[PDB]
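All remarks here apply to the structure that follows.
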Amino acid sequence: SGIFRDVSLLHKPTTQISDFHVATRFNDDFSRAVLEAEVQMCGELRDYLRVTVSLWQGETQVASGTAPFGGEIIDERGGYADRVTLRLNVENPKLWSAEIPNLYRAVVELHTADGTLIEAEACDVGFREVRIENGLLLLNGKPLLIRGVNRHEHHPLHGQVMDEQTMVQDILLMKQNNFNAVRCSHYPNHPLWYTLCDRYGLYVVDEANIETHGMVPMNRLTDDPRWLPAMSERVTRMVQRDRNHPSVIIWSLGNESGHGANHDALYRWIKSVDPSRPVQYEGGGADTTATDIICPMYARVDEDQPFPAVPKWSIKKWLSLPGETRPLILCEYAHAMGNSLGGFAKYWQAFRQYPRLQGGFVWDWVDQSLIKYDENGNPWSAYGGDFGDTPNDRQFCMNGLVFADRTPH
Amino acid sequence: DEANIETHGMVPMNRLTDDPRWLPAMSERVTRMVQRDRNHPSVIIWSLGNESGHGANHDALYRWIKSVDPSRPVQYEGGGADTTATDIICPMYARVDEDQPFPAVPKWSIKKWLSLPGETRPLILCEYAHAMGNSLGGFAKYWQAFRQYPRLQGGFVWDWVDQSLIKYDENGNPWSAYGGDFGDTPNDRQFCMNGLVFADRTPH
Ligand SMILES: CC(C)S[C@@H]1O[C@H](CO)[C@H](O)[C@H](O)[C@H]1O
Ligand SMILES: [Mg+2]
Ligand SMILES: [Mg+2]
Ligand code: NA
Ligand code: NA
Ligand code: NA
Ligand code: NA
């Protein structure tokens, strides 16, 4: 517990940009795109205000649009006089992918017609389309093969405080070891992570901070309307913060919280508000009405584990169950606890052979060991129970592909 | 129940079946079969024939039957085993786990076939486990898959009985003959004996 992420002060004008959404849509072959940016203001509207959204490629401005406030009519009472949407045509855009993380810069200016800037906001933009078609998760029209890993925010000295150096070290090691994607197990990450993933190129699953594993049954709270409010904020506020990052390609409703009606409602809320990314959720059997992707944890390649209610079918079999058509990407597989990863090649061989088996995210990146000191000042790696915590789950906290200090296993 | 239409030796295989001029002749082979056998409960599926590629004639005929007799699915393996003229994915000799990616007409592993993008039909091999001579190795691998996968609904082994013919020696003793033993040529030798049982019905 504690104040574990940054604290800042931000001084905005009273008439200000209060939110902005960037979307990119394409033609059939990706040779043309439209960048659409909805901008919202707070403060007093005045006829002289304008918003200009400019797109840059390096030091070169490639597109721009300017307009006064006042959105399209939306219903019988009119439109949002406090919003405006700018539409920029972009020819032959440089596409973003984990392989070639091409980025442009969008600058959003709140200014006056006669040229005075009130304030500006901005973001890096990656032109990419993510869609599921014919049962395949496609990026810029090509099917992905997710070489992913689950990554918790963990430091052996600092606990859950993340720093730039460490984040960078992790991405470099992931890329160095042929990973192309990461799942934010199991909560929104420090803001800087998204920026680094956008720039260095990794596909990200952004996941809401909701996990109720210890309830009995697991969906006790998630099926209760009384908890929909609290849950809703965990999902909505995550979307509101992270929706403009290109690295984020899939939203996740949380983890190990069974399957409750609250999941369904929240799944639908995201689909409505941001049609640009698939929504996944593993709870309740990995193939519920709240997920666009079959996303089991620890389902085996050839072997079925037919548990009641929530079976873990062999992944090859799952794909073809009567009426199923979704892509399958394991949210967690290959439990890297101690001397492990046995059978990893089995997964890969399957992923390569079956189009709809589009990979998975190993569990997990780094061991959650903590440093303790022996009377003599020499440090050693500690696990559950080592701080007098009890009950505890002993070494279950170390499941990484690398030791806490980033040395590889 | 299958129409007496097979044009395997044509080049390409659908040369005649894609030719409207052969539509009439093909049409009688399918329609007269349905008119004759449609009241038998044992018939559960109609087949448009065998190894005649995939031609427009097949499409027309597949529709004809669907129209006249909705009570039974229609299958046809030609042209890739999963064309628009078949309600059932019905490959011949597709393997359990191993793909055989022939151009145009691949034979995918049956487990993989079920789940190709957009695929949703059941899969029943029209022919599998070629029992020629000392054979049937790997039979159990099919069965294990059939039982594990709902949509893998089995198959028809190739085939029941050896097509050997009896000939008599100089001494008048009989003996089992195959391709080429009648002076026939060219011929395909022993390929005519692929059965689980001998021509006299003794089991292999
Ligand atoms: C030998 C292959 C090119 S054709 C193969 O020959 C078999 C021989 O018994 C059967 O006739 C099969 O139906 C046919 O596909
Ligand atoms: Mg314990
Ligand atoms: Mg010969
Ligand atoms: Na695949
Ligand atoms: Na763990
Ligand atoms: Na089956
Ligand atoms: Na034969």
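Here chain A follows Swiss-Prot, giving residues 207-615 in order.
If you're wondering, the header gives X-ray crystallography, 1.6 Å.
Backbone N, Cα and C define each Cβ position, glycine as well.
The active site, proton donor annotation in Swiss-Prot covers A:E462, and the record cites experimental evidence as its basis. Long-range Cβ contacts of A:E462 (mutagenesis position) within its own chain (separation 6+, distance under 8 Å): A:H392, A:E417, A:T418, A:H419, A:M424, A:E488, A:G489. In the three-state DSSP assignment, the secondary structure recorded for A:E462 (mutagenesis position) is coil.
The active site, nucleophile annotation in Swiss-Prot covers A:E538. Contacts of A:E538 (mutagenesis position) defined by a Cβ separation under 8 A and a same-chain sequence distance of 6+ are given as A:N356, A:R389, A:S391, A:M503, A:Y504, A:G566, A:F567, A:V568, A:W569, A:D570, in order along the sequence. Under DSSP, A:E538 (mutagenesis position) is assigned to a strand (E or B) in the three-state scheme.
All protein chains considered, the CB of A:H419 (Mg(2+) 1 binding site) has 11 other CB atoms within 10 Å. Feature annotation from Swiss-Prot assigns Mg(2+) 1 binding site to A:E417, A:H419, A:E462; the stated evidence is experimental evidence.
Residues or ranges marked as Mg(2+) 2 binding site in Swiss-Prot: A:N598. Just so you know, the Cβ of A:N598 (Mg(2+) 2 binding site) picks up 14 other Cβ atoms within 10 Å once every protein chain is counted. The secondary structure of A:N598 (Mg(2+) 2 binding site), as reduced to three states from DSSP, is coil rather than helix or strand.
One entry in Swiss-Prot concerns the mutagenesis experiment A:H358 to D, F, L or N. Its note says: Less stable to heat than wild-type. Causes significant destabilizations of the first transition state. The Cβ neighbour count for A:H358 (mutagenesis position), using a 10 Å radius over every protein chain in view, is 18. Following the DSSP three-state reduction, the secondary structure of A:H358 (mutagenesis position) is coil.
According to Swiss-Prot, the experimentally introduced change A:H392 to E, F or K is described as follows: Essentially inactive unless very rapid purification. Causes very large destabilizations of the transition state.
According to Swiss-Prot, the mutagenesis experiment A:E462 to H carries the following note: Slowly inactivates galactosidase activity by reducing the binding of magnesium. It increases binding specificity.
Experimental mutagenesis is annotated in Swiss-Prot for A:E538 to Q, with the remark: 10000-fold decrease in the beta-galactosidase activity.
Here Swiss-Prot notes a mutagenesis experiment, A:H541 to E, F or N, with the remark: Poorly reactive with galactosyl substrates. Less stable to heat than wild-type. For A:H541 (mutagenesis position), the same-chain residues lying six or more positions away in sequence with a CB closer than 8 A to its CB are A:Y504, A:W569, A:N605.
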Cβ-based neighbourhood (8 Å from the centroid) of the Mg(2+) 1 site, residues A:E417, A:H419, A:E462 excluded:
A:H392, A:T418, A:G420, A:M424, A:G460, A:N461, A:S463
Within 10 Å of the Cβ of A:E417 (Mg(2+) 1 binding site), how many other Cβ atoms can be counted across all chains shown?
17
Cα-to-Cα gap, A:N598 (Mg(2+) 2 binding site) vs A:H358 (mutagenesis position), nearest whole Å:
19
